[PDB]
Amino acid sequence: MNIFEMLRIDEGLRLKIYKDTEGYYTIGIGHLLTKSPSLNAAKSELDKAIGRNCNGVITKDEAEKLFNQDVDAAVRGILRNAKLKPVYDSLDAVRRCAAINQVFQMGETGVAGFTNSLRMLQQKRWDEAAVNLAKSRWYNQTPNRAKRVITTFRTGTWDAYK
Ligand SMILES: Cc1c(N)cccc1F
Ligand SMILES: [Cl-]
Ligand SMILES: [Cl-]
């Protein structure tokens, strides 16, 4: 198990523009295209990112290219965030994947609001952090996944990903 397999399981793979859990246009492996409700806006974004007129459709290699780039940006985002960085370096390798997962799904932002949890995770209070993490719109909106990520932070193993 690694980040890529992990995320591939949580986000799945689609070659055609689709709406994600929140209604936004996305493609590939959870690659958000835009929050606007204008599909055309989304197709433009698509083209821009792929660098070619896709007409809402892409290849597998293309999807995986976005994927790489996205995994990268995210970690990179973590590392650059002052509040994030320290927590992230205090973790073992599996838990790190869990951090990445969240940021990928929610942004530097979305996450920058889990202070209490962050702190708990930094103190290595697994069970506490996990209960904390669950008291969230995040868990309530996408429980199955959130469950997998939380079990991941709690245990430090890939059990939930089987
Ligand atoms: C999202 C996250 C968590 N949960 C813990 C440490 C760093 C980080 F970016
Ligand atoms: Cl791109
Ligand atoms: Cl879910």
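The header says X-ray crystallography, 2.0 Å.
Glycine too: its Cβ is placed from the backbone N, Cα and C atoms.
In the three-state DSSP assignment, the secondary structure recorded for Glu11 (mutagenesis position) is helix. Quoted from Swiss-Prot, the note attached to the mutagenesis of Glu11 to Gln states: Complete loss of activity.
Sequence annotations record features per position, and here Swiss-Prot assigns active site, proton donor/acceptor to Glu11 (among others) based on experimental evidence. The Cβ of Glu11 (mutagenesis position) lies under 8 Å from the Cβ of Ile29, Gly30, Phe104, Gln105, each on the same chain and at least six residues away in sequence.
The active site, proton donor/acceptor annotation in Swiss-Prot covers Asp20 (among others), and the record cites experimental evidence as its basis. Under the three-state DSSP scheme, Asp20 (active site, proton donor/acceptor) falls in the coil class. Remark: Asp20 (active site, proton donor/acceptor) has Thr26, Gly30, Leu32 as non-local neighbours, by Cβ distance under 8 Å and separation of at least 6 in sequence.
Under DSSP, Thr26 (mutagenesis position) is assigned to a strand (E or B) in the three-state scheme. Swiss-Prot documents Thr26 to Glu as a published mutagenesis change and attaches the note Complete loss of activity at neutral pH; covalently bound substrate.
As a published mutagenesis entry, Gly30 to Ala appears in Swiss-Prot alongside the note: Almost complete loss of enzymatic activity.
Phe104 (substrate binding site) counts 24 other C-beta atoms within 10 Å of its own C-beta, drawing on all protein chains shown. The substrate binding site annotation in Swiss-Prot covers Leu32, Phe104, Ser117, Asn132.
While the structure shown retains the original residue, Swiss-Prot records the mutagenesis experiment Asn132 to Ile with this note: 5-fold decrease in enzymatic activity. Long-range Cβ contacts of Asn132 (mutagenesis position) within its own chain (separation 6+, distance under 8 Å): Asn116, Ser117, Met120.
In the three-state DSSP assignment, the secondary structure recorded for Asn132 (mutagenesis position) is helix. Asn132 to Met or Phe appears in Swiss-Prot as a published mutagenesis result, with the remark: 2-fold decrease in enzymatic activity.
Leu32 (substrate binding site) carries a strand DSSP state (E or B). Between the recorded positions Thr26, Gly30, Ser117, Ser117 has the most other Cβ atoms inside 10 Å of its own Cβ, all protein chains included.
Packing around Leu32 (substrate binding site) is summarised by its Cβ count: 18 other Cβ atoms lie within 10 angstroms of its Cβ, all protein chains included.
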